[PDB]
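Participant: Let me begin by handing over the structure; questions about it come next.
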Amino acid sequence: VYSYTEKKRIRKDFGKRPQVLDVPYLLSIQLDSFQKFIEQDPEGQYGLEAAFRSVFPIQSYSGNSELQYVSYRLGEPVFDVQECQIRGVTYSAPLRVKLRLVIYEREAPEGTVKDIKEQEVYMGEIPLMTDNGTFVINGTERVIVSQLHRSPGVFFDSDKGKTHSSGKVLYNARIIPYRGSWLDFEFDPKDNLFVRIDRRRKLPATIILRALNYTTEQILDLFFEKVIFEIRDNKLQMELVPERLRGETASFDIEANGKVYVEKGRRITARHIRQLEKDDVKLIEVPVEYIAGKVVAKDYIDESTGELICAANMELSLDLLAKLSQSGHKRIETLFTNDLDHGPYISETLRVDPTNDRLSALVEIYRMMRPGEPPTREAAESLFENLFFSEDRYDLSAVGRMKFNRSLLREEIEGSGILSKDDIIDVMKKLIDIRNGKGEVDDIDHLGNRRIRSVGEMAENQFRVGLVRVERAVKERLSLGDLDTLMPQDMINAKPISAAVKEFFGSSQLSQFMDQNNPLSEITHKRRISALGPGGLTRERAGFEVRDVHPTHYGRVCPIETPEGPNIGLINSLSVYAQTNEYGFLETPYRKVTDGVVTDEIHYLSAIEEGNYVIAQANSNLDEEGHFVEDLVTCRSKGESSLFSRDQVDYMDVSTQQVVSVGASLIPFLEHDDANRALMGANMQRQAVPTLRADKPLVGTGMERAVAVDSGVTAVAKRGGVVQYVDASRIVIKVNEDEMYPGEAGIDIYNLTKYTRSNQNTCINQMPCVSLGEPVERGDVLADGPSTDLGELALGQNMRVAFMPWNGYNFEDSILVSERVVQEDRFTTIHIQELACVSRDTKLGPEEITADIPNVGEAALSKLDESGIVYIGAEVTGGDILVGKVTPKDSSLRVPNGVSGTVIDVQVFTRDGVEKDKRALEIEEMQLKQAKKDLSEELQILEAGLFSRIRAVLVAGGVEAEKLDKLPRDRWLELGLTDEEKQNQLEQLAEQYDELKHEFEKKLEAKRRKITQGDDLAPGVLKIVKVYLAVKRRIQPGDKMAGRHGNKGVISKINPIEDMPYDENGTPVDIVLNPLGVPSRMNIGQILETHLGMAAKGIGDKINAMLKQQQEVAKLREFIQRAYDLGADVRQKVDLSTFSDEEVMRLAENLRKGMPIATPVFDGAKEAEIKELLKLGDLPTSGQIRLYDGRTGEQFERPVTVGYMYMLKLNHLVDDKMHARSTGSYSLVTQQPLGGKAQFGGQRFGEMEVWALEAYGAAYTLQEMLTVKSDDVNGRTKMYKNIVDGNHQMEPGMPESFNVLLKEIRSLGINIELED
Amino acid sequence: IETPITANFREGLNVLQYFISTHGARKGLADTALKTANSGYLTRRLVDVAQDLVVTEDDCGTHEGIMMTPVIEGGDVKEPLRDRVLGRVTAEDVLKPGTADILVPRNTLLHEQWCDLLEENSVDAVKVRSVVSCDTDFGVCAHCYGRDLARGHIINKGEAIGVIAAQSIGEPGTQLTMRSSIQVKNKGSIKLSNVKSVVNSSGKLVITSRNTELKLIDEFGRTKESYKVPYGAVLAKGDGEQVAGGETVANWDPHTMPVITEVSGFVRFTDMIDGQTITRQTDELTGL
Amino acid sequence: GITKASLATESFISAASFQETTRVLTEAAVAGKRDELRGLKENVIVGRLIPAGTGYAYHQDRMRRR
Amino acid sequence: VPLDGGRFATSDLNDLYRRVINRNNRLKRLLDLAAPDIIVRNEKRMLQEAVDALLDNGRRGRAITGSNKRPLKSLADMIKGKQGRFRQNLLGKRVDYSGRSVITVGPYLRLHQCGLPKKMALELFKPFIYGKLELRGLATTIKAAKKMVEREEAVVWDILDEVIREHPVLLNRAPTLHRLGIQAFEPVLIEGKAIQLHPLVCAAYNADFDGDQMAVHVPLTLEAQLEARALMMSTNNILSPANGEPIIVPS
Amino acid sequence: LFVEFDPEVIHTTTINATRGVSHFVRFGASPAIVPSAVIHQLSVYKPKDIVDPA
DNA sequence: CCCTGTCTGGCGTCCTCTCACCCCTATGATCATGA
DNA sequence: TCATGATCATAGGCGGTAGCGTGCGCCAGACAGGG
Ligand SMILES: [Mg+2]
Ligand SMILES: [Zn+2]
């Protein structure tokens, strides 16, 4: 079955793979993150409650006072979104917090407080998010963009090759906390182990192991095994486990049990280890040279002298053995220090250590942190407990603790946010294990190590920084005042909190201005994974590897939509199905392929769970049950594609559209384009502009409805029902009774957004697309937006294209367009410019906006009214007067030189106290009248719905067929009816009606207050006049058009109609492209799009022929059914036998300008299907029609390719780039011309052009190019007199900026001069 | 990747093949970005080191120039003599091998007719005057530069050649990239250069030098093959002989450095004391 | 090398218009070094004719009248 | 500079000089009223560090800032590097009598001429038109001539066709790589708003027509017209200076 | 300003939250032990003037 | 004094176009209202 | 008439009784460490 707007124009759909998971709501990152941020969240985390429970309770400097936390609450905003964008306020909500003050007594902090006080306090204004997913900061709609950064936890990197120039790789182990001090363990080419804290000075690593109160005996107990030597009657025998001897060449003949096992000069084989462990050999015999370099573990003391025999971690010599042998020790514990197995890295590290106990280690750490000051044991304890071991200054998140347990092979993924002793010891153990040769290092670009922050987490962090500044103020004030006399709003002030959050949302590196000229550009700017910003890398520094697609971007981050230029691969865009995990990583759906059958359950995999399993490719053929029809199937195991068996697979992809993003899944035939041209096509499809009447794509991907409905430019119905009143302003839906609340009678009113300014100076319009009396369903479009049509997404328009060289006018990439295109007004885009004029406050008095103006006459002032402001509707030229303004000297606002327009909307804002002039009172009466009429129509329309409910209830149960309309309509309650649900319902509707009456009274009073009041404004401004010009820019030689595949081009000549190549029917082609761009720039998808567009228009022409002849609905039903079946096993399977002879005529009314065809991305329409659809129309099979010429009237040889391509106009127009300057203004500090176009400036004759004129022999051209034309002021006035008198001659002089160089060098101690 | 892309753009590409194509494409785009970033700075440093050199005289008055020979990597001759000695003033006057007969005088610009008359007589090495061996104080004379490139005649007195030179070197920096035996092909006389050779017992010619360079002199004088010959290599031929095509004339071992001798006699050990100077390591699984 | 060959000149304005300006101006400050405009880029700085094309004939005239 | 809001976001230099004068006046007052023995030392350290912030900020240990993270600009940051007087104001300058627009093809041109709009040719060539007006006697002063060419009356297009006729302009593509990147043409007036540029010539600019933008300059003086005709004309540079290959290869 | 306190056991960052803190008289990295010349041999002064500076 | 490692200074394309942003918080003084 | 409270206007450089910094990289030449 189909929805009623899907019976208007049902898009033909090729495609073979039956879908199982539809496209999710495309704005779920922004909305879900900010819903996670601001919501009443119990059990502590996440949200604002995490900040308010981690920075509170503020306890004082031992004054026994404490400011603890209760709850919070956000009130309603004073301004809704529309008034906020008009006036210019933030769209914020006040953050009320309930704080409590308690004050303890003397001698008992575990005793009773004498007095508490709990109260409401005001702090900050956090800006809310609109339903589109955007913020309104100062009247300009802004987006905060998700950041891709390093995951907190341990990270074992390897500084490969480059250091020490000898190939010896290093290994470092960066512990990355979420908030606190970093910690980098590393090696050096002497194979010592070095710690460092926050990239500061370097210490040997075991100095922190003493700082955790470990003795050296315990350290060697941890980081090494033991070797036991027993002195038993002969040559100091040894306990030997032969696994340590795997490949070691002994120094003697190892024999045991009267049997020679190992010979001198040979090594111990593995089978000799098997012999020694099979015979269970324990004690072997060593020479005196064997313990010549063995390292003792613990301290041995002589019992008689009380001295030290040998210190810990010391090699043993002959005299040390002679001392400890005669003291009474039979057991000797040493360490195993092999070449391959276990290096003595800990032992060499302890030999570099000068420290000896806990205190000296804490002193040295306190000295490397803060240099050159007296340490004290209390200060060293406090610093080292506040580096890693305090809840305040150090905090891994849950993400950090998960990565730190997972990368150390733990079990519990839950732990504390602070470190401990076992954590650092496990980091050093894993680092030594990586140095030993077992285990692997971790790459950086792997998406199991890249977390995604969003709006909620970054706003929480900035709010937390505001709170630690305010706890730095409350700790100041709390124990330095008289108690009890103050309340907790005199202490805490809202300036740092609001300053922090307002600086983050106002100007950050990630809170950026929304590129809004297209529904696609909105919905793909909100889905952006930027690597830049705070905590990430920078553009002009890094690098190589991060600008490259890793093998685990498959289905998380789009590989082909990224901006080319200085930041490729850093401004990644997130894919279609890609959600965000609980912790912040990326996850993507798959289908659990149990042992034979592809089960239709979806199952979200992260980036590290994907690697262990094995995933089938998306388009693998399966026969109606899930059984894979091949016995070799293409899969990918561990980041590496291969060919696997039938039933060793564990997952299949969901749909074939999931590698790409929503920018580059509206490209039909994407699998035929080379990836560079698909990148340029997706980026230019983002850069489109909305035309006047947007049409539709004939060749789409079916993804248009998700991008249109799941954005916020169309007016989606909330509750379905029957339309009651359509208008260009408003739309009224009457809600069906099986969707309807019992109370609040309810018929909905959609106030559309008519002609208003976007951010890119386009024209964001909404047009109603429903008829009257028409049913609508829940979840359905009512009003099309900009670049939409019937709920689809129509960016550009589809035109008749031919690929042929035509007389050179399409030489490199140019485009040649018939005048039939510009006559139909079909690229005529509508732009809106906002021109502001402020009435400031200066000396000699304030300014005047009135029209009594000097130096002007009738010809200027005829287009102004009697109070200076231009009319609404006056079509002005470039350089007239819009607002007349004179200062205590003409300073009237003028149209900037070049642009026409029609003044559509004038706003006047008045700072309160200033006299409103007559036009400001006219606008006040106008908006009073509009808001009065609008709220009165709200009351009338909802009262009409309420009375219709009363009529619907009184059909039964005491019905009065004639007596109902004899009495006035406001008394439909006291009629004959007992105590039932109906009199209860009439009482509830009377409650609703009296609520509407008193609500209408109070809301009309509040709206008169909002219109009548002034507005807070800039320091020293009287009134602001804003005027909206509405230019209509058509098309001309110089604009940029482009298709959807990377075929760019400046349109080069707008030919007449007659010159166009026509065919043997009569129709001229509209646009003549260039064929030579196809084999080099390998975008072969545009030719398949051209042929399938010609097939679509062939079906449309046959419908137009079968309908223009007034044929009955039977033949239309026949032909539309044949055009909708037409293919292989497909998904569509429609039938017109359930459309009932009236929808088929209206469906053919919508198909007569062409039949829309969906072609999904990697499961598209093959060549034979295009041929069979070109055979259904009577077009030629090869797609090529023979074409005549317009000039000569004789045939082009070798018939050419025509069809329809869907081409977009880009907003790089030519009357926004063109500029010229004879003599304008000059800069102030260096007397050179200004830069730019708005400032009337000159083009930079840069350095390489100076080199290119030195490279010729042009000497006078360069002399006037940098002395006369540019800098020397007396030289250029002499030049201007000489040019207007006909004498071409220059008096050179000196550049004045060289005198500026002399003054800047001379302002140092340097004495530069000019000799002779 | 060991499993290639068996699908072209006229047919489809499925998802993994298009993903691997994306690996290649984004690697290329990032190469072009950082490539431009280095290329512009290379042009800057070259036009700031040259910057000053102006053709300021008309004849320096020296003779010593550089020797232009066609470059020989060891295969086909890559850059011939016509494309190197095109338009540059000769250092010493070229005498054809009819010795004491002058072919060109010693200050003649070698334009295209003279280059064809060089190619006909198969002239070995036209010694020619270079900019680096000039004599003009504070500048470069006109005759040592050569033809005015981009024009036809000799260079005008004045055109700043440092700047056009530095732009001509740094301008194709956008196009650049960023990140056993001797087998003969042709036939001719055999030349050896910097060789110390001796006769083995087999009758061949063995070499006692690393600095040996083999050359193939053709029928008219020049050289079409050159080969760096290693130390102790064994030639199947000698100097001045004649070979045929496809004939490997030399063989050696790239793994072993041969310590071959000159005189024929017994071998004894001098200053070779066992245990210290030489050690006893018996090859276990072979025997020798 | 070309960056050291360009920083080691007898003319401090060329070596100042190239890389580090601090070291070049301090060395030329304590040495009392005296540029004489010597070629192309100093004359592009100071605003007069290049001694390359037509300005080469002008500079031969100017130097001949010295 | 005023920011038109009642306040002056000052330049960094006045901040630095203000800090030196504050610290110096406080040091004069502390040497006046006697320094507490081993005390007249911290203030001189502060003055030395403020002067070292003024002459070269950031060379001594951690630099200063006004707002917020960015270190502010001393004198050596005005002479050195990019954004300084050697590379931004003295070696490459902003230039009057110049303009820029988007290029296009127009193959009906001879190779020594390019299309150029009527609006750009009227705004580049203004004082030439003023001189021809008061030389032919169609405006008494300069102000009547300026208001005539602002109204664009029917006679100034004949003046403009009489001043374009034998007067070259310089076309320039924005990344000039080698010396063929600046060439000189003789303009032809075009109804439209783009620069029609001969196709063969676009082999030397490395310029396609997918949105490229080129800038035109005007040679004012007489010697510069002769240098843009004899030295830099588009018919003269047909050979590259890198080799002997022609640069007019048909593309 | 002259203040009497004791460095090590009472560490400074705890006391930082208050005034009296720009930093020690140093003439060097370490907080320099200052003389108390006024306290010891120069108690009572300011006969310079009461100029009330400027 | 003769290496050999560390440290801190230099440097990292051109041209153009668009947009926002460019103190708020605390203390003191004056005026008005209430007792 | 006096006192207290509230509102408005005018005036300066981590904010705090610490700690923030952490994702470039190469070359080069001086300063110093080890022997
Ligand atoms: Mg291009
Ligand atoms: Zn010479």
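All residue numbers given for chain A refer to Swiss-Prot; the residues shown span 2-889, 914-1341 in order.
Each Cβ is built from the backbone N, Cα and C atoms, and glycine gets one as well.
In case it helps, Swiss-Prot gives these features for our protein:
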type    : residues        : note
MUTAGEN : A:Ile561 to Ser : Resistant to antibiotics salinamide A and B
MUTAGEN : A:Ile569 to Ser : Resistant to antibiotics salinamide A and B
MUTAGEN : A:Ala665 to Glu : Resistant to antibiotics salinamide A and B
MUTAGEN : A:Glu813 to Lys : Disrupts the enzyme's active center
Participant: Taking each of the mutagenesis positions A:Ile561, A:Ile569, A:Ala665 in turn and counting other Cβ atoms within 10 Å of its Cβ, which one has the fewest?
Facilitator: A:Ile569
Participant: Taking the Cα atoms as reference points, how far is A:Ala665 (mutagenesis position) from A:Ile561 (mutagenesis position) in Å?
Facilitator: 7
Participant: Can you tell me how many other Cβ atoms are located within 10 Å of the Cβ belonging to A:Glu813 (mutagenesis position)?
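Facilitator: Around A:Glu813 (mutagenesis position), other Cβ atoms within 10 Å: 22.
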Participant: Could you tell me which of the mutagenesis positions A:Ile561, A:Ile569, A:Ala665, A:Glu813 sit with their CB under 8 A from some CB of chain D, listed in sequence order (or 'none')?
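Facilitator: So the ones by chain D are A:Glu813.
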Participant: Rounded to the nearest angstrom, how far is the Cα of A:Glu813 (mutagenesis position) from the Cα of A:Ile561 (mutagenesis position)?
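Facilitator: Cα-Cα, rounded: 25 Å.
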Participant: Looking only at DSSP and grouping its letters into three states, which state does A:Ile569 (mutagenesis position) belong to?
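Facilitator: In the DSSP reduction, A:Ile569 (mutagenesis position) maps to coil.
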Participant: For the C-alpha pair, I'd like the distance in angstrom between A:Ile569 (mutagenesis position) and A:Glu813 (mutagenesis position), rounded off.
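Facilitator: A:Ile569 (mutagenesis position) and A:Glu813 (mutagenesis position) have their Cα atoms 26 Å apart.
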Participant: Using Cβ atoms and a cut-off of under 8 Å, determine which of the mutagenesis positions A:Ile561, A:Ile569, A:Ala665, A:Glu813 neighbour chain B, and list them by sequence position, or give 'none'.
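Facilitator: Near chain B - Cβ to Cβ under 8 Å - we find A:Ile561, A:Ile569.
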